[PDB]
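Student: To start, I am sharing the structure in question, which I have written as structure tokens.
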Amino acid sequence: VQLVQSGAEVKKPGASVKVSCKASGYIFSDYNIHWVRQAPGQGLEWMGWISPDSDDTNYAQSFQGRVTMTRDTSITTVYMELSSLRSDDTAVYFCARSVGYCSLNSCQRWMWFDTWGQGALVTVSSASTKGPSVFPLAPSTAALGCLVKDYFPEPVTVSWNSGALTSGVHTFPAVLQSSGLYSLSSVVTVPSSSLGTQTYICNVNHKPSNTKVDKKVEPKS
Amino acid sequence: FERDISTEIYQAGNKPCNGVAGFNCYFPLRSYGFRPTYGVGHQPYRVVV
Amino acid sequence: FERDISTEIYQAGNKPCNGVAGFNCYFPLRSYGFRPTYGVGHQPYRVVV
Amino acid sequence: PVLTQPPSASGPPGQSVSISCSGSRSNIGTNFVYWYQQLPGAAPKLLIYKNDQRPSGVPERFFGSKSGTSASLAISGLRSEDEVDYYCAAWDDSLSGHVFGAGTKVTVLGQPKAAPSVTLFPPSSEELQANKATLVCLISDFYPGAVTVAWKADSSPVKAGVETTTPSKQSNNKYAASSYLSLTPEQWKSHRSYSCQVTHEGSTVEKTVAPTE
Amino acid sequence: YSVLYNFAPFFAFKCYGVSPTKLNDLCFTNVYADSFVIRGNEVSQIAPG
């Protein structure tokens, strides 16, 4: 079976998310679907369950006015609507297929989740959208990095000289600051046989902006 | 001709099972099983009096 | 409601074994042992019926 | 409320490790408990239901148990897949909703202590002609996380808008961190040298690079 | 059936058939008993059917 769903990007607080868990491999009239969120560090939180055949939705005692449900049959999907979001529950949402059909709250005695949907990275942030920017780094053999700062939306693909001459690529996590922007770095392990005679070119690719820049290294000793 | 809606666990031993069950006390409610792959004599009928 | 015992050597292949082992003449008795280091499920339970 | 769980009941491989899941009167003791298996950075899945039977594909080695108010799962021996988190959950009539666990992590009994590899990376002249100077200090090949990062500009310790990252997972099973600041060019020209204080476990490894190199 | 209660709480009292709480006056004709020790990972595998 498959529980595939789309991935919504970063959105400002005060709006509603839009993710649809597509149902396939089974009939959409007997399997109850469940929606949960998973914050890092702590455990899991339960939101509610949806009847597949009728609009019979029962909600938890945690969130009542924030969450509102609707369903459809011909497309065989589900609509998510979380009005007035707050930036305190940045978590990945999962759709879990549970065997068994029930309509009342007392049914939750022989209920379990067999398979769960894959990860859909969805969060809320106010960071502005920005195109990729490449800045060089002076070498100190000698090694140098590729500083990429203030790019949105994430992520970008690091293509060191378009794959023509690269070795020892590294990945770095994005730092957290009060501005909300994020940065990326890529340092390559290179020998001392090419320092000033051959110049290194670092290129990055960003899909939503469709723009590209380049750096100009000036090695000195 | 009487009605009974109880969720309290019915004890079946010696210790008072007010809210603890699993050792010697059983839950008085159980679920039905209605599969189309079952026999003809194990199919649900919607009966009305 | 019947009891049986396996003194003979089980035949898992094609080899004449009436007191000798081999790659197919497996003994039908496998060791368990009681050590106080296994898990609770691996710890033996006493079943009377 | 939430089910009480131990933080980390880790155990060495080769012998059985017992994990407990203690609840309340209404959280557990009247319903059936369930145990959920989740890979790190992936979706969870069910391990055992109703304390008696397991799904198809679930190995028999696994076992589940209950004690009236606490649930226990039994695993015998740890392997390359048994370094994963264990979640315990059930349902209650008090809140009329699902009650999920807190979180438990088990690990085998992994690199020993080592020396940091500090690289001093001055900014290029493209940043200086952009009227800025981003000073960075890149570190790799260290485990565990004990690098006491500090800032010393050889005139006065100044910290303002410091962007440093935690030691995260690398591609060579090591850790890496950095130190980012878009410093003004006059502040960098006013300081004769910049040496990032890299002190791991006491055995510090430091380096310095002249501005003219 | 007083020996069933004063020998500590039992881990797996789950069984299929007549409940022992109503066997006080239900006299029977023939009955047999037997016991064995098996791994606790298959103690739930001892059930009719």
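What you see of chain C is 464-512, where the numbers are those given in Swiss-Prot.
Just so you know, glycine gets a Cβ as well, placed from its N, Cα and C.
Quoted from Swiss-Prot, the note on mutagenesis experiment C:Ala475 to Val is: Increased resistance to neutralizing antibodies. One mutagenesis experiment catalogued in Swiss-Prot, C:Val483 to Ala, is accompanied by this note: Increased resistance to neutralizing antibodies. Under natural variants, Swiss-Prot gives C:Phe486 to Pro with this note: In strain: Omicron/XBB.1.5, Omicron/EG.5.1. Swiss-Prot gives this note for the natural variant C:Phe486 to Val: In strain: Omicron/BA.4, Omicron/BA.5, Omicron/BQ.1.1. According to Swiss-Prot, the natural variant C:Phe490 to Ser carries the annotation: In strain: Lambda/C.37, Omicron/BQ.1.1, Omicron/XBB.1.5, Omicron/EG.5.1. Quoted from Swiss-Prot, the note on the mutagenesis of C:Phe490 to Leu is: Increased resistance to neutralizing antibodies and human covalescent sera neutralization. As a natural variant entry, C:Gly496 to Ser appears in Swiss-Prot alongside the note: In strain: Omicron/BA.1.
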Student: Judged by the number of other CB atoms within 10 angstroms, which among C:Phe486, C:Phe490 is the least packed of the variant positions?
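Tutor: With the variant positions C:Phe486, C:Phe490, fewest surrounding Cβ atoms within 10 Å: C:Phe486.
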Student: Taking just the CA atoms, what is the gap between C:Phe490 (variant position) and C:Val483 (mutagenesis position) in Å?
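Tutor: For C:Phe490 (variant position) versus C:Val483 (mutagenesis position), the Cα atoms are 9 Å apart.
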Student: Looking at the mutagenesis positions C:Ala475, C:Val483, which sits with the largest number of other Cβ atoms within 10 Å of its Cβ?
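Tutor: Compared across C:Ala475, C:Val483, the most Cβ atoms within 10 Å surround C:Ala475.
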Student: Report, as a single number, how many Cβ atoms besides its own are within 10 Å of the Cβ of C:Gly496 (variant position).
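Tutor: Looking across every protein chain shown, the total is 6.
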Student: Could you state the whole-number distance in Å separating the C-alpha atoms of C:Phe486 (variant position) and C:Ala475 (mutagenesis position)?
Tutor: 9
Student: C:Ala475 (mutagenesis position) to C:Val483 (mutagenesis position): how many Å between their Cα atoms?
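Tutor: Distance (Cα to Cα, whole Å): 13 Å.
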Student: Reduced to three states, what secondary structure does DSSP give C:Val483 (mutagenesis position)?
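Tutor: DSSP call for C:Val483 (mutagenesis position): coil, neither helix nor strand.
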Student: In terms of DSSP three-state secondary structure, what is the assignment for C:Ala475 (mutagenesis position)?
Tutor: coil
Student: Hey, how far is C:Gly496 (variant position) from C:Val483 (mutagenesis position), Cα to Cα, in Å?
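Tutor: Answer for this pair: 24 Å between alpha carbons.
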